[PDB]
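Each remark here refers to the structure printed beneath this line.
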Amino acid sequence: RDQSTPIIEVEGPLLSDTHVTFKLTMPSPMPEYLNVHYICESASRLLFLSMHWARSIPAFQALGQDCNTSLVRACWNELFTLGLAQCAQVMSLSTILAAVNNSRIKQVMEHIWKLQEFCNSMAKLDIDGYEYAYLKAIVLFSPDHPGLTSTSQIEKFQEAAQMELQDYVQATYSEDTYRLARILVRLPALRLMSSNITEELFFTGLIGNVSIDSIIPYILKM
Amino acid sequence: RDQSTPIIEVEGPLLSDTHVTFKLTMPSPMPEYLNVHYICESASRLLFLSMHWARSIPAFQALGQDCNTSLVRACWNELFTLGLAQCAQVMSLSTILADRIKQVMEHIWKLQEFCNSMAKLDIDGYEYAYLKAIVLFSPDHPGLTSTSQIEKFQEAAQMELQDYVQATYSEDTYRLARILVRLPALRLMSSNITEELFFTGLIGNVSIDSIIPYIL
């Protein structure tokens, strides 16, 4: 009913001003040709670019490293996939490899399916850069995942994010009222997709063996 | 886009703009005694009601019959959990003591916080029913048939739920959003643990993903 100091006796859950700033930008450059196993590096650029976008949020750094590192550890795959559809301009990854080679109903197909279908849905809805920046925001500041240390602070961020995201849709797309809701009903799809299947498929090269989850903390350093 | 006939002969009609008030009645008739393994019964009492609620809805049956027993079989946990935020029951959540890592706890937590947050938001009317529609008619799920038609239903429920909120409120204009950003939680809990926790007192091994087709 009245939280100026969180469950603990250190922080102070302070309300918001203006959440996300100019983060609406997200470029993703890439070097040379043909489909070897540089894929790992491609997904890395996104993965990396994703960690920074989030670490750059004036309300994210407030949570402190201990809380940040954990939050991100709880949704990197949602962010990665959100951005996947947003930068899907590259992905020609028909990485459906058919299974030592002397003189097993693994459903990785479903995951790839859901993945394509989600990108597609978001394309069909023509989600713009702004909505993406906020959609990622609503995802990042989820009070659902267990193991989070912020109390109502995180809650107060998701509130603003969805708040500020209703406003942008409210104006920018006045011909469509049921659009916002149409966008929010996409978020559940991000949870249906397994983080592991996503890791096995993209990150295998170098980052693949080390467990992206353990590397997260260092990616948040620089 | 442009979709009026699937990739065959059949077709997809647009919303009839309706889902009768009978889709608001969720009274779970519970037992009488103390807390034995009757939690499995209350669980079933809710499961069977939940599944029977989704079948009352016309758009459901119209969606063929195979597709029916495929869609619900793909979200039952979500519905049961949604409807589980309807504690006309007691403290069945004391599921205590158990070599294990006991991840179960974490699950009880999620289900706990969810029921809390749902209650904190006061789900006025049975927006639950409409949220159960958004859940029921999810195109996300694999192995689904009339995908496009389901989208039409889910799209319907999306609009109606909206027209019920901003038309039944003023002070909270950001409600719709708020109540929508809750759905993802539902996909954050495993059905396995749910089945393993509540329906842990049924005839031997029978998995819920089996008894589903047996609808009356």
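We number chain A the same way Swiss-Prot does; the residues here are 348-446, 448-449, 453-454, 464-582, in that order.
This entry, so its header tells us, was determined using X-ray crystallography, 3.0 Å.
Just so you know, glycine gets a Cβ as well, placed from its N, Cα and C.
Counting every protein chain shown, the Cβ of A:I576 (mutagenesis position) has 19 other Cβ atoms within 10 Å. In three-state terms derived from DSSP, A:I576 (mutagenesis position) belongs to a helical segment. Quoted from Swiss-Prot, the note on the mutagenesis of A:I576 to N is: Reduces interaction with JAZF1.
If you look at the deposited chain, A:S454 and A:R464 flank 9 residues with no coordinates, and their C-alpha atoms are 26 Å apart.
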